[PDB]
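Report on the following structure.
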Amino acid sequence: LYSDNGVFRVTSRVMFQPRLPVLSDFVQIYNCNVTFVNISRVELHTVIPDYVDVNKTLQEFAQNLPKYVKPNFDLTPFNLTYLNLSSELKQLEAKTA
Amino acid sequence: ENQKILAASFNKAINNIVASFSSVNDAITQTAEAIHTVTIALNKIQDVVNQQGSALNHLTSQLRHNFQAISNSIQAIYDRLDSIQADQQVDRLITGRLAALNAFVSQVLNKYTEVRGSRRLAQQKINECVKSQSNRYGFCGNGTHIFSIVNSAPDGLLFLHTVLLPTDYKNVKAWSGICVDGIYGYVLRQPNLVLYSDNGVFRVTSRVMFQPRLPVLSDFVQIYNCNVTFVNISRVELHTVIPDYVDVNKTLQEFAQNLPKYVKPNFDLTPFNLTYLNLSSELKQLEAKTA
Ligand SMILES: *[C@@H]1O[C@H](CO)[C@@H](O[C@@H]2O[C@H](CO)[C@@H](O[C@@H]3O[C@H](CO[C@H]4O[C@H](CO)[C@@H](O)[C@H](O[C@@H]5O[C@H](CO)[C@@H](O[C@@H]6O[C@H](CO)[C@H](O[C@@H]7O[C@H](CO)[C@@H](O[C@@H]8O[C@H](CO)[C@H](O)[C@H](O)[C@H]8O)[C@H](O)[C@H]7NC(C)=O)[C@H](O)[C@H]6O)[C@H](O)[C@H]5NC(C)=O)[C@@H]4O)[C@@H](O)[C@H](O[C@H]4O[C@H](CO)[C@@H](O)[C@H](O[C@@H]5O[C@H](CO)[C@@H](O[C@@H]6O[C@H](CO[C@@H]7O[C@@H](C)[C@@H](O)[C@@H](O)[C@@H]7O)[C@H](O)[C@H](O)[C@H]6O)[C@H](O)[C@H]5NC(C)=O)[C@@H]4O)[C@@H]3O)[C@H](O)[C@H]2NC(C)=O)[C@H](O)[C@H]1NC(C)=O
Ligand SMILES: *[C@@H]1O[C@H](CO)[C@@H](O[C@@H]2O[C@H](CO)[C@@H](O[C@@H]3O[C@H](CO[C@H]4O[C@H](CO)[C@@H](O)[C@H](O[C@@H]5O[C@H](CO)[C@@H](O[C@@H]6O[C@H](CO)[C@H](O[C@@H]7O[C@H](CO)[C@@H](O[C@@H]8O[C@H](CO)[C@H](O)[C@H](O)[C@H]8O)[C@H](O)[C@H]7NC(C)=O)[C@H](O)[C@H]6O)[C@H](O)[C@H]5NC(C)=O)[C@@H]4O)[C@@H](O)[C@H](O[C@H]4O[C@H](CO)[C@@H](O)[C@H](O[C@@H]5O[C@H](CO)[C@@H](O[C@@H]6O[C@H](CO[C@@H]7O[C@@H](C)[C@@H](O)[C@@H](O)[C@@H]7O)[C@H](O)[C@H](O)[C@H]6O)[C@H](O)[C@H]5NC(C)=O)[C@@H]4O)[C@@H]3O)[C@H](O)[C@H]2NC(C)=O)[C@H](O)[C@H]1NC(C)=O
Ligand SMILES: *[C@@H]1O[C@H](CO)[C@@H](O[C@@H]2O[C@H](CO)[C@@H](O[C@@H]3O[C@H](CO[C@H]4O[C@H](CO[C@H]5O[C@H](CO)[C@@H](O)[C@H](O)[C@@H]5O)[C@@H](O)[C@H](O[C@H]5O[C@H](CO)[C@@H](O)[C@H](O)[C@@H]5O)[C@@H]4O)[C@@H](O)[C@H](O[C@H]4O[C@H](CO)[C@@H](O)[C@H](O)[C@@H]4O)[C@@H]3O)[C@H](O)[C@H]2NC(C)=O)[C@H](O)[C@H]1NC(C)=O
Ligand SMILES: *[C@@H]1O[C@H](CO)[C@@H](O[C@@H]2O[C@H](CO)[C@@H](O[C@@H]3O[C@H](CO[C@H]4O[C@H](CO[C@H]5O[C@H](CO)[C@@H](O)[C@H](O)[C@@H]5O)[C@@H](O)[C@H](O[C@H]5O[C@H](CO)[C@@H](O)[C@H](O)[C@@H]5O)[C@@H]4O)[C@@H](O)[C@H](O[C@H]4O[C@H](CO)[C@@H](O)[C@H](O)[C@@H]4O)[C@@H]3O)[C@H](O)[C@H]2NC(C)=O)[C@H](O)[C@H]1NC(C)=O
Ligand SMILES: *[C@@H]1O[C@H](CO)[C@@H](O[C@@H]2O[C@H](CO)[C@@H](O[C@@H]3O[C@H](CO[C@H]4O[C@H](CO[C@H]5O[C@H](CO)[C@@H](O)[C@H](O)[C@@H]5O)[C@@H](O[C@H]5O[C@H](CO)[C@@H](O)[C@H](O)[C@@H]5O)[C@H](O)[C@@H]4O)[C@@H](O[C@H]4O[C@H](CO)[C@@H](O)[C@H](O)[C@@H]4O)[C@H](O)[C@@H]3O)[C@H](O)[C@H]2NC(C)=O)[C@H](O)[C@H]1NC(C)=O
Ligand SMILES: *[C@@H]1O[C@H](CO)[C@@H](O[C@@H]2O[C@H](CO)[C@@H](O[C@@H]3O[C@H](CO[C@H]4O[C@H](CO[C@H]5O[C@H](CO)[C@@H](O)[C@H](O)[C@@H]5O)[C@@H](O[C@H]5O[C@H](CO)[C@@H](O)[C@H](O)[C@@H]5O)[C@H](O)[C@@H]4O)[C@@H](O[C@H]4O[C@H](CO)[C@@H](O)[C@H](O)[C@@H]4O)[C@H](O)[C@@H]3O)[C@H](O)[C@H]2NC(C)=O)[C@H](O)[C@H]1NC(C)=O
């Protein structure tokens, strides 16, 4: 595994045949010897393409019970809930009068 | 299912060899070519004994040749001449017989040298075919090795290799890779797998035996720029050749406006419905109260 001027590639040790790394070439070697590459999980896709965090994406923007159908992010056809109760109080005052 | 036929084909092979050792030769020469090896194995064992016998038969036969003396028996030489004249005759036989012994010793010493060179091969075969199942071609058995059995013989060992031989073949429509969208291409990583497709379904097998199974995403690398003799397929239908593969981000775009399709949410249930209708509900309440 090697990196030139910001891009990572994987080649053999006998010939020089570069290509792109894939997730199917890595195992988990926990406790991280010191002379490794320091990188956070939010930016792992910049060294290993075809890899995305399956649950973090739904934690970010998959928020409502369905994703939507329901008034959701800047939906124009829908209108304002919880914007008639002040008028309800005013009309309750009028009704009491 | 292979072990049901292998036992039946091995038990007959054992019986054929044990019958071939029983000197009944010409009756079973029509059966197969298993005789081709047993005849050589028997001839070698016969020769290794005949050669040993002949060496001593030649050594013991050189006492008959009287050298330039009166006779070949010393008791006769000492019976005719006196003591001062028999010493010039006895040494003529002594010198010949000593030279006869020397040539025999020089041959036995050469004979021992070949055996130590032959023992290295015997040890190497024991180390490689009896305990390890070596994979070098043309080594024990001409086919694919499985195991071996050892037995003793006159001052030697006799091996029993066990190999496999193909009988029937199958025709397979091969391919060379998958090229999606004309630029991204996938090929099999290990060079011992064949990607093939019969009447609309794709499977992956080996190149030595025929063991089909289903392809998985863990067997493909990215081989960008798509040699021409590939399989033309778009990314929207990649799951029909590689199961257990779905696009993670495109489904996010599609499954988003399309959740009401699968599966349909319940109507009139919070918080899917009944928004923007509460201003109308307040208006109706006011109208009813006023009336
Ligand atoms: C991808 O992605 C996805 C999505 O995202 C995912 O999924 C998911 O996710 C999520 C996220 O969010 C997650 O979650 C997470 O988690 C994490 C982890 O966790 C951890 O922890 C937890 C807790 O801690 C736990 O649970 C878990 O586990 C557990 O553990 C445990 C232990 O600890 C165990 O056991 C348990 O225990 C308990 C206790 O102990 C109990 O038991 C007990 O015991 C005892 C003894 O021991 C006993 O005895 C007793 O004792 C006592 C003393 O102590 C006395 O004495 C008595 O007498 C006696 O008796 C007892 O008995 C017992 N009990 C019983 C009942 O029995 C229990 O039971 C047990 O069970 C368990 O088992 C376990 N489990 C299992 C299952 O295993 C773990 O460990 C976490 O961490 C997180 O969180 C965090 O973060 C966040 C952010 O993010 C933050 O925020 C948090 O904080 C928070 O904050 C808030 C504010 O805002 C708060 O709230 C508050 O609250 C309060 C309350 O308080 C308390 O409580 C209650 C209950 C009551 O009590 C009251 O009174 C008091 O006060 C208030 O309310 C206020 O107002 C509010 O505001 C909170 O709190 C906080 N928190 C805390 C904790 O604190 C944090 O920081 C999160 O949550 C999940 O998980 C997931 N899922 C799953 C399934 O997993 C996924 O996963 C992903 N994936 C991947 C691969 O990645
Ligand atoms: C999965 O999945 C997921 C989900 O889907 C994803 O995620 C996401 O996704 C998404 C999707 O949607 C995506 O997106 C996409 O993307 C694609 C690609 O992209 C591309 O392109 C873009 C743009 O073009 C970009 O951005 C990127 O990158 C970039 O690049 C660049 C280059 O180009 C760079 O740089 C930059 O540049 C710029 C410019 O140039 C700037 O700079 C500058 O420079 C200059 C020079 O050079 C300078 O100087 C200047 O100059 C001038 C001249 O020129 C003058 O002279 C001056 O004086 C001077 O000074 C300056 O200075 C500068 N500036 C500054 C400020 O400084 C900047 O800055 C820079 O930066 C960069 O860097 C980059 N970036 C990075 C980060 O790297 C790439 O390239 C695309 O393509 C797409 O789109 C497409 O498609 C669609 C559909 O699909 C369509 O629709 C589109 O079209 C559109 O349409 C619309 C309509 O409907 C439109 O709208 C419109 O608009 C308009 C406006 O216009 C304009 O603008 C504004 C601003 C203003 O200006 C105004 O005024 C004007 O007019 C209006 O408004 C109207 O009304 C409307 O309607 C639009 O526009 C269109 N578009 C266009 C473009 O046009 C298309 O066709 C999409 O978007 C994303 O991306 C994602 N994410 C991520 C993260 O990636 C994921 O991814 C997935 N995954 C997988 C694995 O697959
Ligand atoms: C990925 O990231 C992680 C975490 O960020 C990182 O993990 C640690 O990385 C460090 C550094 O690579 C490892 O080594 C540590 O180094 C510490 C030294 O830093 C201090 O000393 C500097 C000068 O010391 C040198 O020179 C003197 C002679 O003058 C010599 O005796 C020393 O041995 C040494 O050679 C000094 O310049 C430095 O100051 C920094 O900050 C100032 C600003 O404040 C800046 O101006 C300077 O330019 C400089 O950047 C600093 O003061 C050392 O202290 C540390 O020791 C710890 O551990 C030992 C036990 O081993 C404890 O006994 C000790 O008390 C300390 O707690 C340690 O040796 C370190 O081993 C890594 N691991 C851990 C767990 O910390 C990875 O390396 C990164 N991976 C990459 C980059 O690939
Ligand atoms: C996956 O899909 C991609 C893209 O769809 C595909 O990539 C290209 O595929 C083509 C075809 O396999 C590759 O070869 C090209 O073929 C073109 C020939 O088509 C024209 O000529 C036909 C007759 O020519 C033959 O016969 C004459 C003698 O008569 C002989 O001299 C020729 O050499 C040739 O053998 C003709 O029948 C055909 O007409 C079609 O369309 C009509 C309808 O209009 C229909 O009725 C016919 O039945 C027929 O289907 C057509 O007119 C050829 O022109 C082309 O050349 C281009 O490239 C060269 C440079 O190499 C340029 O110099 C030239 O100007 C052209 O631009 C090319 O040779 C082609 O190489 C592939 N790649 C690219 C980048 O195009 C993959 O093959 C697909 N993979 C699969 C299927 O596995
Ligand atoms: C369906 O749901 C909708 C939302 O979910 C809901 O829409 C909202 O309706 C409310 C009323 O019921 C609106 O509140 C009013 O706001 C008036 C302010 O209007 C001034 O700004 C307009 C532009 O607004 C844009 O900018 C502001 C920031 O300033 C921003 O917050 C907005 O989101 C907008 O981006 C001016 O409109 C002009 O410009 C737009 C383009 O931007 C043109 O399209 C117009 O044609 C027009 O040219 C407007 O002229 C005003 O300048 C409040 O009016 C104030 O100002 C007048 C003077 O003009 C005073 O006399 C008033 O006393 C008051 O101070 C008004 O009182 C009220 O608060 C709310 O803005 C709407 N939201 C959106 C996003 O549109 C629908 O009502 C709902 N449908 C139903 C049937 O209920
Ligand atoms: C709770 O939330 C739900 C969302 O999860 C919501 O369901 C959907 O709401 C949308 C808006 O609120 C609806 O969109 C509207 O569609 C109108 C067009 O309707 C025409 O087709 C109807 C039949 O629909 C079926 O066929 C279409 C394909 O053609 C298919 O997409 C649908 O899913 C349906 O299968 C016609 O209804 C007729 O037939 C049904 C039986 O099928 C009868 O019960 C009816 O009484 C009626 O006879 C209807 O008449 C239309 O022909 C949009 O209308 C536009 O187009 C017409 C021309 O067709 C114009 O005249 C209009 O002016 C306008 O331009 C309308 O604007 C809106 O977009 C969507 O249909 C809902 N889906 C379902 C499955 O119901 C619930 O409504 C919501 N409930 C509450 C109480 O809030």
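We're sticking with Swiss-Prot numbering for chain B, so the shown stretch reads 970-1260, in order.
Using N, Cα and C of the backbone, Cβ positions are placed for all residues, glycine too.
Going by Swiss-Prot, these are the annotated features:
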VARIANT   B:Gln999 to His  In strain: Isolate NL
VARIANT   B:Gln1044 to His  In strain: Isolate NL
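Residue environment of B:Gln999 (variant position) contains 7 other Cβ atoms, counted within 10 Å of its Cβ in all protein chains. B:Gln1044 (variant position) has a Cβ environment of 7 other Cβ atoms inside 10 Å.
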